[PDB]
Amino acid sequence: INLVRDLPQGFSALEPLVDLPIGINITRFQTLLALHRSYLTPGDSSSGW
Amino acid sequence: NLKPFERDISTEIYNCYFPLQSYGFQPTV
């Protein structure tokens, strides 16, 4: 949906894909990254964030 | 004590008694 302001409106089918049997309890989660670029594509990026 | 699907490495206090127990080549059992 082309609106890029926030989270959307709509009714979305959702279906499972994969299960993997680990076998222990979890109580914490996150995600992490790295954002190192230079050539990229847009003119002179030089992004000091 | 503990519920299934569960593991534990270094048996912390539950002090205690002599810990280990063996199913040896002494099967007479």
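Here Swiss-Prot sets the residue numbers for chain A, with the shown residues being 210-258 in order.
Recorded method for this deposit: electron microscopy, 4.7 Å.
Using the three backbone atoms N, Cα and C, a Cβ is placed for every residue, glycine included.
Features reported for this protein in Swiss-Prot:
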{"type": "VARIANT", "residues": "A:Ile210 to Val", "note": "In strain: Omicron/BA.2.75"}
{"type": "VARIANT", "residues": "A:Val213 to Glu", "note": "In strain: Omicron/XBB.1.5, Omicron/EG.5.1"}
{"type": "VARIANT", "residues": "A:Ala222 to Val", "note": "In strain: 20A.EU1"}
{"type": "VARIANT", "residues": "A:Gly252 to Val", "note": "In strain: Omicron/XBB.1.5, Omicron/EG.5.1"}
{"type": "VARIANT", "residues": "A:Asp253 to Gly", "note": "In strain: Iota/B.1.526"}
{"type": "VARIANT", "residues": "A:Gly257 to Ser", "note": "In strain: Omicron/BA.2.75"}
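Cα to Cα, A:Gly257 (variant position) and A:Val213 (variant position) are separated by 24 Å. Long-range Cβ neighbours of A:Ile210 (variant position) (same chain, at least 6 residues apart, Cβ-Cβ under 8 Å): A:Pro217, A:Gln218, A:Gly219. The Cβ neighbour count for A:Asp253 (variant position), using a 10 Å radius over every protein chain in view, is 6.
Long-range Cβ contacts of A:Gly252 (variant position) within its own chain (separation 6+, distance under 8 Å) are none. Cβ neighbour count for A:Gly257 (variant position) (all protein chains, 10 Å cutoff from its Cβ): 4. A:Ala222 (variant position) counts 4 other C-beta atoms within 10 Å of its own C-beta, drawing on all protein chains shown.
Within the same chain, no residue at least 6 positions away from A:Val213 (variant position) has a Cβ under 8 Å from its Cβ. Of the recorded residues, A:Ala222 (variant position) and A:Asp253 (variant position) place their C-alpha atoms 41 Å from one another.
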